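Structure first, then comments.
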Amino acid sequence: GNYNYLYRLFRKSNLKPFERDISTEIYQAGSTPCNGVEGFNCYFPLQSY
Amino acid sequence: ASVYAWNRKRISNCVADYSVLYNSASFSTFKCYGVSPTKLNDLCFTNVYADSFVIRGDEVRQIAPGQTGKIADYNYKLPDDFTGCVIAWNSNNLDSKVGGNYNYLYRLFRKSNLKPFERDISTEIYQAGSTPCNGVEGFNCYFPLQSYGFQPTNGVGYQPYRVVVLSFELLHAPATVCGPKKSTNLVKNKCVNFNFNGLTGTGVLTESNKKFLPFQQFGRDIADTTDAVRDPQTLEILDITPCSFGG
Amino acid sequence: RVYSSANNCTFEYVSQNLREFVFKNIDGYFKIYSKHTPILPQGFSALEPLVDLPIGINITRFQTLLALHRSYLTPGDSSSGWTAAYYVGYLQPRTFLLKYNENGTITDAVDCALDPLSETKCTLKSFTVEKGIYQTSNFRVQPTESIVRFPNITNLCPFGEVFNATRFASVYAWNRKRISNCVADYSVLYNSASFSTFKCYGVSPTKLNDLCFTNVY
Amino acid sequence: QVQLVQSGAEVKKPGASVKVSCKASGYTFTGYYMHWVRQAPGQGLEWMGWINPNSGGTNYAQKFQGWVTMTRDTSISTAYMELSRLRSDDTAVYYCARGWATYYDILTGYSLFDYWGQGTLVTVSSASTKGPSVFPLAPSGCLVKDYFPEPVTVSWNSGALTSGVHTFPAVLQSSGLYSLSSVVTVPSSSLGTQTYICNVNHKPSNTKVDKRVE
Amino acid sequence: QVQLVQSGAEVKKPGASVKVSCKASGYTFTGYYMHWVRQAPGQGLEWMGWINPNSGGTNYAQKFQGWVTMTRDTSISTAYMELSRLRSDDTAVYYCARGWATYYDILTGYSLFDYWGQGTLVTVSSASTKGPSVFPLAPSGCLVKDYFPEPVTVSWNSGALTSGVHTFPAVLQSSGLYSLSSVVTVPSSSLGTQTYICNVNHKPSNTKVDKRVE
Amino acid sequence: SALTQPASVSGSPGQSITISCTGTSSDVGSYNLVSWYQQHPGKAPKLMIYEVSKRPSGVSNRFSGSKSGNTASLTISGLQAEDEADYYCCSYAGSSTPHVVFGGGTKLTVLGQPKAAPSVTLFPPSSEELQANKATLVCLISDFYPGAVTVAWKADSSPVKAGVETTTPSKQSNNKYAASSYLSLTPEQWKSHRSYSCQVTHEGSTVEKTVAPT
Amino acid sequence: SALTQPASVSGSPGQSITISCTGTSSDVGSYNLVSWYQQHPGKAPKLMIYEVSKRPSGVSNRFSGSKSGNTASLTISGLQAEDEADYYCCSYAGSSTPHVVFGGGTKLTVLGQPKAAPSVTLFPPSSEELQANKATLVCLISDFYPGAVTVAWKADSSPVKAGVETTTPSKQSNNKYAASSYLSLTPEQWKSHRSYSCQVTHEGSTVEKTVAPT
Ligand SMILES: *[C@@H]1O[C@H](CO)[C@@H](O)[C@H](O)[C@H]1NC(C)=O
Ligand SMILES: *[C@@H]1O[C@H](CO)[C@@H](O)[C@H](O)[C@H]1NC(C)=O
Ligand SMILES: *[C@@H]1O[C@H](CO)[C@@H](O)[C@H](O)[C@H]1NC(C)=O
């Protein structure tokens, strides 16, 4: 059922009306500023269904 | 806890981060009434109450300021002026392993609807019928406390749902629960936008000779306007006056 | 000093002639106001807040404790000891007009619902009343009794056969039954556990046994 | 659908106490009253009490107050009845029965004792348990002797020859033990096509003895 | 519930490349990190890397950069590991392991390596594959000889006589082939009640030979 | 206590049979929650009429019930062979003492089934029983209706009442009845008589079977 | 790299055993995500403590863990026979290089199990093996504890180290160990000796079995 059906759990701020946001940037949901890719408290926003 | 006898925990004197709860993926419901979930780290409250209980899946919609039904009328009542958020998530792997009863009970029968934030625990026998038995149980006389039957995987909508509702107190003693904000320096004799732990305005701050008693934080001039404030780090008595304007 | 704990304690607070106190239990806050005024006189004094005690419990009755300077510490005697009078008054929801001076200290207050002159002072929002006629409030003769007059019918009309029918109709060609001239009880339907939905529009489900209708479909 | 399981057959001595359990399935255990009833052998029916699975509320009959205790473990959906100071006059069969709904409802009726269970055969006396003795019967059958408990399982050829086998009611002897007969009907035959073995399975005594028939 | 299936045992020659696949079931494949680890025979454990099923992001250890590639086919829920330039020192066992949640969550913890798989036994050397030779052992057993691959399935009487059968660990010979012993324990008997046949099933060599024991 | 119910009711096929159940004012005169149950021989009671007349599922339209004054009536017309079962009456008692009571019961014997001569089989003691220093003669009676028979032993020519066990016949699978009888004698007593005869009387039909030790 | 862990730990029954795991500042001093795993012999590691002490389901309350400084401790008290398994320590490493590392491992040998004399069985070459122009003597050792034995061959009376294969014993199903030994000889060598003896030493217990070609 995945069939490349993905969504965005994490984002810095809410979207504007009719605004798209595609990004492979790594979100930092935690204390440590990893400032790199992934890791603890640093997640990939695109989560698949 | 059960729907009745719901828990009530008091939270005060802390730095509260609400981004951890909203970012949680498990939370299926996170409705917020009277406040914006994104604009929660910028506020300051005096007391925060957390109420935790478990209800039926179809029964979650009743946890709202102006809903009616069994839960709203007899178990848990939310005032129409609610200022808070309701957080609920599905927990079928912890409350329905076997039987699902797990002392999860609710109140079908009551004489009258509940008041907001009022609890009602009673073993008294309700008389839903003509005959006044005036004793215990019997025909037309029932025990109000009915248990939840949480059969393992009995279809979505009947599975146990754990609900935690937060109520934000306002307009009281100096706020003790505040968001994670880094305070900046104090600027005086300049038209600046100040944010004194919840109180937001624009004006110029100058030293004041007002003699606040050691228990007063604010100050109201004529026409009920806030003209004096107390700094929450140095207890300084500051005077607020509007910036210059004219036609 | 004789006391105990019973291991159910959930709060604790330790900190550091006419004594006046006000104990108010509102919204889970037990506020105490105090004032230490040297010297019931005729003067006026304001009671500064003392402690907040933000936990609070249900309180309906209270007591008072007395001590002795240098005597036996027996915990069983009732009248033994040296051979202290205090006054008790009850708060009421009254309206007040407080006067703050230049220093912010309450200097005088006026009780609104005490005298016609006090009502005039409260209405004018001033402590001095000039000569003339002032309209203060209104007068109404309060009701002395409540009466109810309902028609005598005394028969339950059949909500039962509408709900327990062995075969309902399709969505189209829906049934339409007229109900009139009966004593209708709506608490039987609302108390029913089977009903999954019981939305009511234009009327309160609890306030349905108090009404009267001409026709029910 | 709805089905109720009782405890095993109870064998006890006078002056002791017994516990009877009813485990239900196929329905919401806390939605209907659970009733306890008794029935003497050959006599009429009698009522013990009912239990409200929700909290544990108990109601007892006028003549069964003092030695009747009603409990239940809802986590495993079992209803318990405790009988104290047992006497020989209480040797009977006890049933767990389902009452009406514990909640008020207009789409539901009042069908009392709608569903019953298999029941527990309680036997109390001064006779001790005796190991059953099984003997064959050469045709021109199988009999069990010296067994205090009543329920006995009987078969033929390890439960394979179930054709022509009829079980006769047991007859009680004055010594406290019982006696039953089980005969296989194979007439107008040579009685030599297969070897006939009668089997007895007395679970209360935990005995299983096979006897050859020739 | 959660269960992970690896690929079959890998037999290769030095200088080649191998691919290891882990197919998971019983859980949301894209909800947890997938970890690759290695373990030398008799030595400690070591870590290879992890893969984020959502997009294909890869992280490798300091000492395993250049010859490690992490991929996965989520349509069939498989995680792939590619090892290039194989050497005899890498003959070990490789495991696919489940990490923490790929999503932030407060009701979840951080149980790393919670679930593991059976593992793939990779064997690389210059010894060629040899057809196993099986011989019986007359009691006063069964032995397998000349088989390069390690995993061998052994039974008795086509997997029917599973009583008294014990399997002994294999011993490696200097020529690259192995040797195992499998003996059935039937003492104090006439050894004539049933005919004893030992069975060998060497799947990598695709051989199945039955030997009689007398 | 209970409710007065007629003890015995006999009904021929094709007619209407009414069973009464008289109660008190607070038992039946106010609470219309009376019920009727049919108890098959050897089987737990099955609900027939939950309230006055209304019937559950699986109950034929033949059955009916009514309430009048302080009594209730259960009506059956056109009896069938399945109606040979006990019938009970129950009600709910209130007035500050919430409990329920039952009735005195009633035995219904449906006619129409043809009368059959009882079949009597005699089994002499076996070799195993003889080796046990005891002799037991088993008199088995089956295939008869109604199930009211008297079993006696006449020995050689003189009736004997020592060691004779007789039980009430119970319903078989073919809607008929069967009874078992036992005669216990010492080995000296068994060999002191030239033969032994078992006599069974079934509503005037006498079947005599004669067996001898020789 | 890894984390320093004690190589060998011995624990008698009834006492408390603590295993240390020393790390660096950025490994354990900042990230409290250390874990401990028990690896049964021949089985994949199973998660025991996911974080410092908190335990998953199916883990007894006996087990515990702690963190102090740049090291962690795993506490076990009252050892059982199931504790004879390897134990490992792992942690998560950050500081711009997100990866994880393991420990040096530790072998725990629980005592208390009684010592048993090893059982030695000798199997001579079979007819099929003799026809294959080779002779192999299999020395099987089982039913002993601890699994530390030395296997040697003494031929007629002179020890021989040619063609002798010996392997470390592995745990059996009965919590004991078993070892297999092989001796390969040419047909001329096998017939040139009057007998062959296998000697096994097990903590001072020597078992010698003598077999001869005749
Ligand atoms: C209050 O204390 C008693 C014993 O002193 C005991 O029931 C329990 O600790 C407390 N009761 C509660 C928490 O309901
Ligand atoms: C305190 O408890 C009493 C007990 O009857 C109750 O009547 C009263 O309403 C309670 N006070 C509250 C709820 O403020
Ligand atoms: C108010 O403050 C002024 C400041 O000097 C002081 O003189 C005056 O006495 C104060 N008022 C009272 C009532 O004390």
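Numbering of chain B is taken from Swiss-Prot, so the residues present carry the numbers 348-594, in order.
Heads up, the Cβ atoms here are built off N, Cα and C, so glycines get one too.
Feature list (source: Swiss-Prot):
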MUTAGEN   B:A475 to V  Increased resistance to neutralizing antibodies
MUTAGEN   B:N501 to T  Reduced host ACE2-binding affinity in vitro
VARIANT   B:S371 to F  In strain: Omicron/BA.2, Omicron/BA.2.12.1, Omicron/BA.2.75, Omicron/BA.4, Omicron/BA.5, Omicron/BQ.1.1, Omicron/XBB.1.5, Omicron/EG.5.1
VARIANT   B:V445 to P  In strain: Omicron/XBB.1.5, Omicron/EG.5.1
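Location within the structure of each feature annotated in Swiss-Prot.
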residue: B:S371; record: variant position; Cβ contacts under 8 Å, 6 or more apart: none
residue: B:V445; record: variant position; Cβ contacts under 8 Å, 6 or more apart: B:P499
residue: B:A475; record: mutagenesis position; Cβ contacts under 8 Å, 6 or more apart: B:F456, B:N487, B:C488, B:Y489
residue: B:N501; record: mutagenesis position; Cβ contacts under 8 Å, 6 or more apart: B:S443, B:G447
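According to DSSP, B:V445 (variant position) is assigned to coil rather than to any helix or strand.
Filtering the recorded positions B:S371, B:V445, B:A475, B:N501 for a Cβ under 8 angstroms from any Cβ of chain E leaves B:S371, in order along the sequence. Proximity to chain D, defined as a C-beta distance under 8 Å, is registered for the following recorded positions out of B:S371, B:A475, B:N501: B:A475. Here the recorded positions are B:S371, B:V445, B:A475, B:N501, and the ones sitting under 8 angstroms from chain C, going by CB atoms, are B:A475.
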